[PDB]
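Visitor: One structure coming up, written as structure tokens, with questions to follow.
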Amino acid sequence: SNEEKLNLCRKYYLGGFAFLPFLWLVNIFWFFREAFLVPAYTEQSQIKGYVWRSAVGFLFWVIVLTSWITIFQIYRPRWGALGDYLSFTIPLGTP
Amino acid sequence: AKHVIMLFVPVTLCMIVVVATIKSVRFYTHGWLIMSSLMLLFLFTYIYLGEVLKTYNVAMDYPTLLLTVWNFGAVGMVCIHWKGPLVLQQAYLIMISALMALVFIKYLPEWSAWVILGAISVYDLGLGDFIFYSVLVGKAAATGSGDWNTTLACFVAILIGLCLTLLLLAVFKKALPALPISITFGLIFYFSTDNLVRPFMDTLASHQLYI
Amino acid sequence: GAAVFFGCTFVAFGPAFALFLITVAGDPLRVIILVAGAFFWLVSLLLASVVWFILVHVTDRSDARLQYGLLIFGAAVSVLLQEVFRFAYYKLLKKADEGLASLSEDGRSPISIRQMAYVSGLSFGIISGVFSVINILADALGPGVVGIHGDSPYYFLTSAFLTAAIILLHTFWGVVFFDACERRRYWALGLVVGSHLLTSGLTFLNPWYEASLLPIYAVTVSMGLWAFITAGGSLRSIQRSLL
Amino acid sequence: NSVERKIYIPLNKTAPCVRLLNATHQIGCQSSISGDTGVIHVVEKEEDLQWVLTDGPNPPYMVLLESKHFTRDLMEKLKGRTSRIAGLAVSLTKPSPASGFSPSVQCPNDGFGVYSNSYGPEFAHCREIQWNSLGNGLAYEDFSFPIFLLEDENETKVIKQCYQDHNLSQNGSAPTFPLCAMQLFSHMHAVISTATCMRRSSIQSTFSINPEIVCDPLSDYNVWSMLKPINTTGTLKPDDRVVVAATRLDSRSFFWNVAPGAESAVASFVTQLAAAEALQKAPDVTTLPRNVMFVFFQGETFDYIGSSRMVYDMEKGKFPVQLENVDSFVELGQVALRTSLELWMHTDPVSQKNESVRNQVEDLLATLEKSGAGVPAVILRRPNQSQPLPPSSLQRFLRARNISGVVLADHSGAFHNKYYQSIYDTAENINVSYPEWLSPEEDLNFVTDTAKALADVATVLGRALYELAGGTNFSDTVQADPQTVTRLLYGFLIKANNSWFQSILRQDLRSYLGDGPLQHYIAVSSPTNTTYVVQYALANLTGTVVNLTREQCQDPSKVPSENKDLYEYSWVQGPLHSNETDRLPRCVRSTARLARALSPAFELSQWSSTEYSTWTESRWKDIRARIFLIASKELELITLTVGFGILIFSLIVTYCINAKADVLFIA
Ligand SMILES: *[C@@H]1O[C@H](CO)[C@@H](O[C@@H]2O[C@H](CO)[C@@H](O[C@@H]3O[C@H](CO[C@@H]4O[C@H](CO)[C@@H](O)[C@H](O)[C@@H]4O)[C@@H](O)[C@H](O[C@@H]4O[C@H](CO)[C@@H](O)[C@H](O)[C@@H]4O)[C@@H]3O)[C@H](O)[C@H]2NC(C)=O)[C@H](O)[C@H]1NC(C)=O
Ligand SMILES: *[C@@H]1O[C@H](CO)[C@@H](O[C@@H]2O[C@H](CO)[C@@H](O)[C@H](O)[C@H]2NC(C)=O)[C@H](O)[C@H]1NC(C)=O
Ligand SMILES: *[C@@H]1O[C@H](CO)[C@@H](O[C@@H]2O[C@H](CO)[C@@H](O)[C@H](O)[C@H]2NC(C)=O)[C@H](O)[C@H]1NC(C)=O
Ligand SMILES: *[C@@H]1O[C@H](CO)[C@@H](O[C@@H]2O[C@H](CO)[C@@H](O)[C@H](O)[C@H]2NC(C)=O)[C@H](O)[C@H]1NC(C)=O
Ligand SMILES: *[C@@H]1O[C@H](CO)[C@@H](O[C@@H]2O[C@H](CO)[C@@H](O)[C@H](O)[C@H]2NC(C)=O)[C@H](O)[C@H]1NC(C)=O
Ligand SMILES: *[C@@H]1O[C@H](CO)[C@@H](O[C@@H]2O[C@H](CO)[C@@H](O)[C@H](O)[C@H]2NC(C)=O)[C@H](O)[C@H]1NC(C)=O
Ligand SMILES: CC(C)CCC[C@@H](C)[C@H]1CC[C@H]2[C@@H]3CC=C4C[C@@H](O)CC[C@]4(C)[C@H]3CC[C@]12C
Ligand SMILES: CC(C)CCC[C@@H](C)[C@H]1CC[C@H]2[C@@H]3CC=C4C[C@@H](O)CC[C@]4(C)[C@H]3CC[C@]12C
Ligand SMILES: CC(C)CCC[C@@H](C)[C@H]1CC[C@H]2[C@@H]3CC=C4C[C@@H](O)CC[C@]4(C)[C@H]3CC[C@]12C
Ligand SMILES: *[C@@H]1O[C@H](CO)[C@@H](O)[C@H](O)[C@H]1NC(C)=O
Ligand SMILES: *[C@@H]1O[C@H](CO)[C@@H](O)[C@H](O)[C@H]1NC(C)=O
Ligand SMILES: *[C@@H]1O[C@H](CO)[C@@H](O)[C@H](O)[C@H]1NC(C)=O
Ligand SMILES: *[C@@H]1O[C@H](CO)[C@@H](O)[C@H](O)[C@H]1NC(C)=O
Ligand SMILES: *[C@@H]1O[C@H](CO)[C@@H](O)[C@H](O)[C@H]1NC(C)=O
């Protein structure tokens, strides 16, 4: 149906506030051809916004994470002991 | 016809993940439902992601891996136990089967792991069939020297028993065990190409011969 | 390194990946025919290796020339067993064509017989090329090449070009073999097994690449022309197909 | 595989350069992960360096040297230009370099002795005498490329033959692109210092499953014994007196497991073992007013591991001999050469500013001269100037108590050893050579002139310790025989798999005796070959046999005699009875105990320390070497181009036949 479509999309969008950007990614991938191609639903109004603000929310995690990963990969040998206490794996030969 | 390839494609991808792990990592050389799925989508993803990062010698911090594993185990828990996309439904069931089959390769002895498989087939799709198909091929790509002939002859043997089991229920039309036909052709063909065809290939390959 | 690996892989599995990707992977029924052909080739290789194992452990591994003679005899009996189980797979497909058509399907033709010839030949080709070259391709990822003990440095490339020719020869031999088995023509049935014996024997001159690689591609071109005219093609059909 | 045998020839008899770590620096060598690959070019002159540094068409080379060109200057030239040198294989020269070679520093064990800016500042950084005058410091540098030692001549001939086959240059042109190459694997898991490495090894062993330990402290056991047995479960009385005879037990070199150490280590503890077995055979040994402790320190090269651990355990009450009980101290240094029958007596000048300490040291030297007046083949001398003390184990004891100590040595100024801490300090350095018509069982019992030279020093040392222990009556019976000296020299320098080492060790320890000589490096392996062989040699040379069965020998508690707190018991193998294999095992009732030698900066867990020798060894995996041919990048681009072309042409032809298959194949 379509009543349990938006009522399942909002449970994907309200679940990405628990540090889940991949839930927002599968919200974008799955509910895209049902929100921008065919105008048929009365409840098509809010299926077009829940996939738009969740693409704003997913791109927000891209800007933070790809900055933090490069900042860690550069500033890890410059940091001293602290770069070792918050490193999951440390490469062997290189400092 | 279509429903046979719908059982070939999941059992092919589950073996590609295991064989690419055995040949590259070199380390493996609702109370009962949800709780025993939190111990695989979080406790085994934490080990499998961490062991493949050691192979390539790359630095990863805790706040990214704790963000990555949580974005794998929570979406995996909300796609299996609750509604989700079908392409993502089957893909996680491939991924949890390969992780559950890789712990049946490391923590077993050499001649003892064939005992379990043997007995199982002797007294024998569902998630149980994806595991023990993958254990057979991962065990074949581990014991011995470098021999890609033995790994890829056990890949064909499972796909034949999976083909004949679906063909056997065209007359009977009843739930079958599926295991004791593919594992029987796996127990034969592993011990028949590892030491009987493998010397015949090496003499032909030393003089560069082609049959 | 990576360049030699990804160069010799695309020579050996260049035609075979193209045929599987464009022709076979669409129909869900042809993949079953492919895996069954690979299975019967595995059974042929196993039954051929049993005889060589028994001979090499009866003759006690004493003389050096007698081991070479047993090697030649094992290659010959392996060729003969491959060409026997090809006929076995033809008989199984002919038995399974009367059951798939006109008894479990209304329309009497879900798949023709020339297509099963093509897919059986390609299945033999793919599994024989996998057992020919995949162990050689793993050594191409190292830094070194062959020739520290006075060998040729063109080992990997020539193994790739031999594997590709073996794949194409099996793909052509399947078509010619099944059309020979249909029309009860047995002079061509000897020519297919004779060409298999010939292309297996020409790899006994194999360190001399000038005469062990060019007659194999000569046989490959002639067998491709005969599998083309065998399946129904002609110059009347080529030159009136360019609209 | 049958194809990799056509590609690679492994290199079998090699020895790598290994990274070791300090509190502030790293030393040693390292490769990249998955090895370093280079084109072989041999070097026999100074024009062959220009081919590697400037004139090479194929820039990442991997050069091959004779070890007479392994000089500090050529290492500076290879280190200044690092992007063109990846690898270095050094070949062992059998005519040893006549100018000498020592890769250690100009002044060994610098900031871990007594002399500093607060105690002896005129003698602080050995301002008077450079002890290792031929030292060029090369073993304490850091290299970015591997350095392997080639020990076999046949492998060097194979590499040079492949060079002559493939890598030459005809008529002043480029070499033809199928070229021979070599790949060296030595990847070290450790980093900047031992603080970083110990921290990184403690984090991964606490916060991480499957712990990645990437260092190991250098550690072994000291081996000591008593002349008269002590209680060992308590401490001695404050009015007990011991006389300590100490000697180092180890050595190193530039390359990892190679450490022959003949002049610097082996002859010194061989002559202390001979002096111990000479002193034990005195008829008045039980009624001596004082006692004698023989001690063999291990770790003395890496800034006094064992001696500092002994002093630290001795001043924390954890050792049964206390530091107050030490009365006299006779250190035994390098005594092997003795160029004019002279044995110099080195003393410490700064502690002798105290008047009673000076009187005790003068009385010690008078006792030494009185006990050496009975041996005409040893001329005991003392240095003319008030010169400082050589680097020795007495310098750790002089940081705590100012004991009256002396150091015996063959030198007055710099070392007579031309090969201090080097690969050439073998049995030919101290002239332990045997005639060729003797069986190796008869070479065990042939007496070298070096054995007769060292037995005299052992006799002087034994009579001196007998006089320091208040003996004074049976002073003529104490005399070392050269038989035990030549057996110990043959065992430690020629062949460890004797008929005499087998009959003194245990059944469990028979794999510690290889076919060649023992190497004397303090390994990560917590007991070493050498520590066991010295312990059981001291057990036979000082202990007696008792009638006990093996069940009584493993547990001597139920025996009414044969106390366990005083002695130690071992069930050893025996000699062979003829025409069968009859080891005849028995108990040895000796005092040869072991004490742990791990430096106290590792027990106190201060891995950035300036007084307790924070030396660690990197952990690694897969040390191997191999030679092969390489193909040009032209051929690699040609085979990748042909692969892409065959793939694209196959896809185009397949799609053009498949799309028109309705028209091409009519019925
Ligand atoms: C851990 O282990 C490492 C490995 O050995 C130790 O590193 C060594 O530490 C030594 C400390 O004394 C270093 O020696 C000093 O080097 C200084 C730098 O000199 C340069 O080197 C060349 C070499 O020929 C000299 O000609 C030039 O002058 C350069 O400047 C020297 O300044 C210093 O010599 C001084 O001389 C003046 C003269 O009046 C004295 O007043 C002064 O007291 C001092 O003697 C000295 O030679 C050594 O280079 C260094 N090795 C390496 C490879 O870096 C660590 O110290 C160890 N860490 C510990 C024990 O905590
Ligand atoms: C190092 O030892 C290996 C043995 O493992 C040697 O390899 C053998 O070499 C001989 C002579 O060429 C061959 O007949 C054998 O077939 C080789 N055995 C193998 C490859 O397993 C190797 O030659 C030695 N390397 C050197 C430099 O002497
Ligand atoms: C060892 O002897 C030296 C010299 O006799 C002692 O050094 C003296 O220490 C006292 C007080 O600590 C001061 O008079 C001077 O610092 C030193 N006098 C000198 C050098 O003439 C040293 O304390 C003694 N003990 C130890 C443990 O080293
Ligand atoms: C020191 O002892 C070790 C331990 O027994 C010896 O190592 C063994 O050496 C033999 C002979 O090469 C090998 O077959 C064993 O595999 C080695 N065992 C281990 C655990 O490494 C070593 O040879 C001894 N050192 C010397 C110089 O004799
Ligand atoms: C040390 O020497 C003993 C003999 O003195 C060696 O023992 C022999 O080893 C060979 C080879 O394995 C056996 O065939 C003999 O039976 C052994 N016993 C004898 C001759 O009595 C031992 O292998 C040597 N150890 C090393 C490391 O070389
Ligand atoms: C130390 O080892 C040597 C090994 O030869 C022992 O010498 C032999 O000992 C037996 C008694 O067990 C005597 O019968 C032989 O005559 C001795 N051979 C000699 C002296 O060449 C020696 O006894 C051992 N030391 C002790 C104290 O038992
Ligand atoms: C061992 C190999 C190399 C032998 C090759 C023999 C070749 C040249 C021979 C033998 C079989 C022959 C074919 C047999 C039958 C036909 C069908 C006919 O309507 C046209 C000619 C054609 C197509 C022949 C062409 C020539 C041919 C392909
Ligand atoms: C390698 C050394 C020891 C022996 C060399 C023997 C050579 C000259 C012999 C032995 C095997 C022989 C081959 C055996 C079988 C065939 C197939 C036949 O249809 C054509 C001749 C051909 C191809 C032979 C050519 C000559 C041959 C290659
Ligand atoms: C060094 C000279 C004097 C003698 C040896 C010449 C060798 C290296 C040459 C001469 C003939 C050559 C072959 C000729 C034809 C082919 C077929 C082609 O598809 C791949 C390369 C290959 C297989 C060549 C490889 C190299 C080759 C074998
Ligand atoms: C080196 O080769 C020669 C000639 O084959 C041989 O006699 C000698 O024993 C070899 N050396 C070693 C250490 O094996
Ligand atoms: C010291 O020796 C006595 C013997 O009188 C013994 O009883 C005791 O256990 C020993 N050890 C001590 C006091 O630690
Ligand atoms: C000299 O040494 C004796 C004995 O060690 C000690 O009692 C005395 O105090 C020392 N002299 C000085 C000035 O410290
Ligand atoms: C030997 O000398 C000691 C003095 O230390 C003396 O007590 C003892 O009686 C002497 N023995 C003989 C036999 O003269
Ligand atoms: C020594 O022990 C043996 C057996 O253990 C015994 O027969 C013998 O009498 C003992 N000798 C003495 C003197 O106690």
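All chain A residue numbers match Swiss-Prot; in order, they span 7-101.
Backbone N, Cα and C define each Cβ position, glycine as well.
According to Swiss-Prot:
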type: MUTAGEN; residues: A:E10 to S; note: Induces a N-linked glycosylation on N-8
type: MUTAGEN; residues: A:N33 to A; note: Increased expression at the cell membrane
type: MUTAGEN; residues: A:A46 to N; note: No effect
type: MUTAGEN; residues: A:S93 to N; note: Induces a N-linked glycosylation
Visitor: Out of A:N33, A:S93, which of the mutagenesis positions has the smallest number of neighbouring Cβ atoms within 10 Å?
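Guide: Each of the mutagenesis positions A:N33, A:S93 was scored by Cβ atoms within 10 Å; lowest is A:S93.
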Visitor: Cβ within less than 8 Å of a chain B Cβ is the test here; which of the mutagenesis positions A:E10, A:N33, A:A46 meet it?
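Guide: Near chain B: none of A:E10, A:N33, A:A46.
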Visitor: Determine, from DSSP, whether A:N33 (mutagenesis position) sits in helix, strand or coil.
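Guide: For A:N33 (mutagenesis position) - judged by DSSP and reduced to three states - the answer is helix.
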Visitor: In Å, rounded, how far does the Cα of A:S93 (mutagenesis position) sit from the Cα of A:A46 (mutagenesis position)?
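Guide: Here the two Cα atoms are 51 Å apart.
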Visitor: How many Å lie between the Cα of A:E10 (mutagenesis position) and the Cα of A:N33 (mutagenesis position)?
Guide: 15
Visitor: With H, G and I counted as helix, E and B as strand and the rest as coil, say where DSSP puts A:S93 (mutagenesis position).
Guide: strand
Visitor: Roughly how many Å lie between the Cα atoms of A:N33 (mutagenesis position) and A:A46 (mutagenesis position), rounded to a whole value?
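Guide: Distance (Cα to Cα, whole Å): 20 Å.
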Visitor: Take the Cβ of A:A46 (mutagenesis position) and count every other Cβ within 10 Å, whichever protein chain it belongs to.
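Guide: Its Cβ has 8 other Cβ atoms within 10 Å.
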